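Read through the structure below, which is laid out as structure tokens, and then see the notes.
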Amino acid sequence: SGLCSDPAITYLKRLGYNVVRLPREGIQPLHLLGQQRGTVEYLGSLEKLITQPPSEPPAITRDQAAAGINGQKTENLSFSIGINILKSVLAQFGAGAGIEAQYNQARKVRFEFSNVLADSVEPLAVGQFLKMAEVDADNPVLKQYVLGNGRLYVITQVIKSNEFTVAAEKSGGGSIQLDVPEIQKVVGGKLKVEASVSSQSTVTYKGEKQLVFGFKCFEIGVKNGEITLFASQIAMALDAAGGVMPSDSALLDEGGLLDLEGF
């Protein structure tokens, strides 16, 4: 935990998204998160709990444009903060190491979102699927979370992109000349590196994978005698709240960026 305040994070959390410290390809709707003693662990597929489905599963709608998130920018980040983000995002795209050496003149870097897509299930359909399941009485997820000391959440929506844009500045805001051919040689062929038509120092990195950088989830528990999906903040079942609002999804790291274990 800790405080990481940024306009881009604030916007995404207001939409209801957890924002992860480390964007990752493997984060999916209908996957489970286990929370115990602070730490959130990525558990994997909902079928670890629902070993025999009661019905067709909630359909996943894929690749919906998120035009409100597109164009969102972070603050102008001090190098120590911004370069660790750039390094780790490029690593997750499979880039070769060494991007920091190409940005050694940068005092500040700012990120811009583009090409953001959402994959989603309908939370109320997940809630129906959960409450109608016949879970085995000895199922390990049931016993450790639903009837145990952990807290379980199910992911209902992810936001992802295969690209991002970095603007860089020198001290005082001075323009910087970046060696784009060298940057390309550093990250390798799995990335396409291109400067902006209007700014030599603004560079877009495009990979071959979609990295999830935010997700919505809802807590699983027991109410009305059944396994229940809850609105966040009496504990209220999601299907009793009146629609599903941005504020109903659970934010697991309210102050900052969410760490995920299990990868």
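Don't overthink the numbers, they just go from 1 along the chain as shown.
Quick check of the header: X-ray crystallography, 1.7 Å.
Using the three backbone atoms N, Cα and C, a Cβ is placed for every residue, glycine included.
For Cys4 (mutagenesis position), applying a Cβ distance below 8 Å and a minimum sequence separation of six or more within one chain yields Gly255, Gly256, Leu257. Listed in Swiss-Prot as a mutagenesis experiment, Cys4 to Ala is described as follows: Complete loss of toxicity of pore-forming domain in E.coli, significant reduction in leakiness of liposomes.
For the mutagenesis result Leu77 to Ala, the note given in Swiss-Prot is Pore-forming domain still toxic in E.coli. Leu77 (mutagenesis position) carries a strand DSSP state (E or B). In sequence order, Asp6, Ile85, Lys108, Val109, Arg110, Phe111 are the residues of the chain that are 6 or more apart from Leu77 (mutagenesis position) and have a CB within less than 8 Å of its CB.
Under mutagenesis, Swiss-Prot gives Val89 to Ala with this note: Pore-forming domain still toxic in E.coli. Sequence-distant neighbours of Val89 (mutagenesis position) (same chain, 6+ residues apart, CB-CB distance under 8 A): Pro23, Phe164, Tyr205, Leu211.
Taken residue by residue with DSSP, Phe111 (mutagenesis position) is part of a strand. Here the residue is the original one, but Swiss-Prot notes a mutagenesis experiment at this spot, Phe111 to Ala: Pore-forming domain still toxic in E.coli.
Every protein chain shown contributes to the tally, and the Cβ of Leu211 (mutagenesis position) ends up with 22 other Cβ atoms within 10 Å. For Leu211 to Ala, Swiss-Prot lists a mutagenesis experiment annotated as follows: 100-fold reduction in toxicity of pore-forming domain in E.coli.
In the three-state DSSP scheme, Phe213 (mutagenesis position) falls into the strand class. Looking at Swiss-Prot, you'll find the mutagenesis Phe213 to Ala noted as follows: 100-fold reduction in toxicity of pore-forming domain in E.coli.
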Given the mutagenesis positions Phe111, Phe213, and counting only Cβ atoms in the protein chains shown, which has the most within 10 Å of its Cβ?
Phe213
How many Å lie between the CA of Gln233 and the CA of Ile234, given 3 residues are missing there?
9
